[PDB]
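Here's the structure, in structure tokens; my notes come after.
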Protein chains: 2
Amino acid sequence: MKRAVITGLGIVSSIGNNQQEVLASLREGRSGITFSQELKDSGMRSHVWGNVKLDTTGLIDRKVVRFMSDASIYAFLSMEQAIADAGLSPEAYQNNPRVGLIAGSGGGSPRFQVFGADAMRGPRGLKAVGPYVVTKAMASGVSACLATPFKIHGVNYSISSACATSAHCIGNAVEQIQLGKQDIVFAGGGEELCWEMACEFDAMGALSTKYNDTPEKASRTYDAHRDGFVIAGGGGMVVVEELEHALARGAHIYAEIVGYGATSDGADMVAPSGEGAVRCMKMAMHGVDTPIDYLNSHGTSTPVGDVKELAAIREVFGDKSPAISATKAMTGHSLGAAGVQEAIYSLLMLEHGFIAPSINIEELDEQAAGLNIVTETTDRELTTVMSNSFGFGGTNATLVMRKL
Amino acid sequence: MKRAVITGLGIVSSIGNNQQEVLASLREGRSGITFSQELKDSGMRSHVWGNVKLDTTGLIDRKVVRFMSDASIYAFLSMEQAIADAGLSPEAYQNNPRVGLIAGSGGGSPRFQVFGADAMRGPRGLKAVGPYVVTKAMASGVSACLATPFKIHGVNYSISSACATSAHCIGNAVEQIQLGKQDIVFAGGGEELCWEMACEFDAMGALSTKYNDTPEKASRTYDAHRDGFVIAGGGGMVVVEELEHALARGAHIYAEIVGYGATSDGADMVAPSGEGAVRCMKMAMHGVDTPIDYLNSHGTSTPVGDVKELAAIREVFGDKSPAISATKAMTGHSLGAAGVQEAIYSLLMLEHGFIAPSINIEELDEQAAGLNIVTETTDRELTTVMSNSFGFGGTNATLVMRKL
């Protein structure tokens, strides 16, 4: 069947506003985590976040931006970058039934939902709400707000699956290529960063609270004293393209997507089962005839989650486990954006031949022993990389990407 | 290529709490629309809705329902119905990697997004928010809250695309069967009904406001004096199953899904383009060697939307219009749940051999001439039926279903 490759990428993240900045951060092991007065003022216990350090004012046409929440803004900027990176002209990708968009968010916009409800409850009612809240607050905001301005004619929808959202978007893009239905699908996602949503995670005890005085040290996947994830926002987009189409136009090809796993735990709402993750990784590796050289773990800095994933990795790989690092120790957890951003970090590692460090491991967890968790930037000629995304609701995605 | 059939259905709708009540309403042309004191009290101009008339107290086990918003409640009940209808024992569908779930909502839970933020701002902060808000409020709530208790091991995620949400869910389930990845996928959706979300639509002028004194007349697709849609809630689920698998287990088969179109307008953010709909219908009809006997239109009762769709229908079918009716005139617009509910209405018409009326057309729109809009319940042997879902943000889905 038809083969899918990645021919362009774009990213707005806590560790950089484009792939050059991101690459520099990854090589330097630089944290994107800062203290948040907003989170503290809200009454949360977690006062740290992976914020986007970019003034987005004026970067998007008013007729376009008026419909957007922050998740859409970040995804739109990421898409602009990916189109430039891929070398695609509007003549080629616009008004083209074979060009689609699959991009989502984990939460939509709790900020604008709450804005709408607060405004409605005041003296001015509907007039205070205004006419733009639906496209800001609806679950499909990221796809809707981008398909119009980019003149997309093919598929147009959002997948959501919490922490796995943008990984399933990429996988679904691969399926569209495999089915012969699309030549190009822009795939990715975005997530806003706001107390309105973050407080929901703090309320379930999911966020780091013990390291607020040292924000760069809060996200610490695999460290014995990890205490929850650090919430983040941002966006990413990749250009998923059918192989012959890419070759015909002289595309720059980063990698082929040679595996896509998607499974379900059918067990616990918020904790991973392990069994689902093993099936997901094995599914992504089926027929892949090369070893995994580097695995970018889901690894959110949670007591239970981090080691559940490691146990699954041991079962999958037996006595030949890959180099591993958890880039969330640098970036935080961008929820709906995490899958595509982490696919991008993995692609940059593949393209530039290095492994980004798993930072903040002062004492390695006993359940991580004997694995090559890479803690210093390492130059290495990679060929095949794997990235895991294991979301709330027992939803699992794994992507395997390989040089062509 | 593998073929996909529907072997079970389940529904909680403004017109009935199961398929027997729905069939009776469809045949009778009975409105599901009532006056809402909730909407009026909130300060809205629209005071009518398509509510679910069912006390859900104690229908779902405490430990399962604690994670759920109303969208998930409705989808869950619909799934129970669909499972019984398909004759699937727990052993048949649970803990089975070949069995998946793709189900979504258009809005997630605005009610619980707002609840979280309100709770956080009160005297108990995180303790008032509690540990269940993420699963209620996140965009993937419907898939997450069902995959766990039904012990689903295959695919597990939500698609969101506004009014097209659960139609794309069904189409993606078909794709999973076509790719040979799953033998059964439960597909569908749910939507809560609440002022928190409804007020956003009223604020953009989308909802009917002139008929609050006569709620049953408010939703009036194709009528010259239509003035916007009537918001609704509910759920639906269908069992999408690979053909040979269905036959081998002695399943009852309603219909084969013989076409699925998904396209994008890429045009004006606010209005349907018309051309996107044409492309979607044509995609769904590709290779289907029988005429479309009946078309369940998207038709929401909006001045612009209704006639845009009629124009697209004329372009596709010329002078050989199918029988058409807009069931939203009875049911209102259940947003994320509309695609699966309307596929179910269409399947019931196909199974029982009748065409449900397009009600409330007192004066046919000056731009609706030369088509067959059916306004009275009509018994007729049907073979091939089509259902359109054209979502906000220019996202289109069409399903074509045919007797085996």
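Determined via X-ray crystallography, 1.6 Å.
Each Cβ is built from the backbone N, Cα and C atoms, and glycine gets one as well.
What Swiss-Prot lists as domain 'Ketosynthase family 3 (KS3)' is B:1-403, and the listing cites sequence analysis.
One natural variant named in Swiss-Prot is B:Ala4 to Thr, and its note says In strain: MA-1 / fabB3. The secondary structure of B:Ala4 (variant position), as reduced to three states from DSSP, is extended strand.
The C-beta environment of B:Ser140 (variant position), restricted to residues of the same chain at least 6 apart in sequence and closer than 8 Å, consists of B:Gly104, B:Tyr157, B:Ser158. For the natural variant B:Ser140 to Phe, the note given in Swiss-Prot is In strain: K1060 / fabB5.
In sequence order, B:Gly106, B:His298, B:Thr300, B:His333, B:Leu335, B:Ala338, B:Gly339, B:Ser389, B:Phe390, B:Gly391, B:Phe392 constitute the residues six or more apart from B:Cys163 (active site, for beta-ketoacyl synthase activity) in its chain with CB-CB distances below 8 Å. Look at Swiss-Prot and you will find B:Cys163 (among others) tagged as active site, for beta-ketoacyl synthase activity.
For B:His298 (active site, for beta-ketoacyl synthase activity), other Cβ atoms within 10 Å of its Cβ number 30. Annotated active site, for beta-ketoacyl synthase activity per Swiss-Prot: B:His298 (among others), in sequence order.
Annotation note: B:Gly299 (variant position) sits in a coil segment as assigned by DSSP. Quoted from Swiss-Prot for the published natural variant B:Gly299 to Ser: In strain: MA-1 / fabB3.
The natural variant B:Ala329 to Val is recorded by Swiss-Prot, whose note states: In strain: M5 / fabB15. Neighbour density for B:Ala329 (variant position): within 10 A of its CB lie 31 other CB atoms from the protein chains shown. For the recorded site, B:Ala329 (variant position), the DSSP three-state label reads helix.
There are 28 other Cβ atoms within 10 Å of the Cβ belonging to B:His333 (active site, for beta-ketoacyl synthase activity). According to Swiss-Prot, the active site, for beta-ketoacyl synthase activity annotation covers B:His333 (among others), on the basis of sequence analysis.
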B:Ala329 (variant position) and B:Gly299 (variant position), Cα-Cα, nearest whole angstrom: 8
Which three-state DSSP class does B:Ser140 (variant position) fall into? coil
What are the non-local neighbours of B:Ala4 (variant position), defined as same-chain residues 6+ apart in sequence with CB under 8 A from its CB? B:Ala173, B:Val174, B:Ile177, B:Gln178, B:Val240, B:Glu241, B:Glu242, B:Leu243, B:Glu256, B:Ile257
Under 8 Å, Cβ to Cβ, against chain A: pull out the ones among the recorded positions B:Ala4, B:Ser140, B:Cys163, B:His298, B:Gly299 that qualify, in sequence order. B:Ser140
Cβ neighbour count within 10 Å of B:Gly299 (variant position): 30
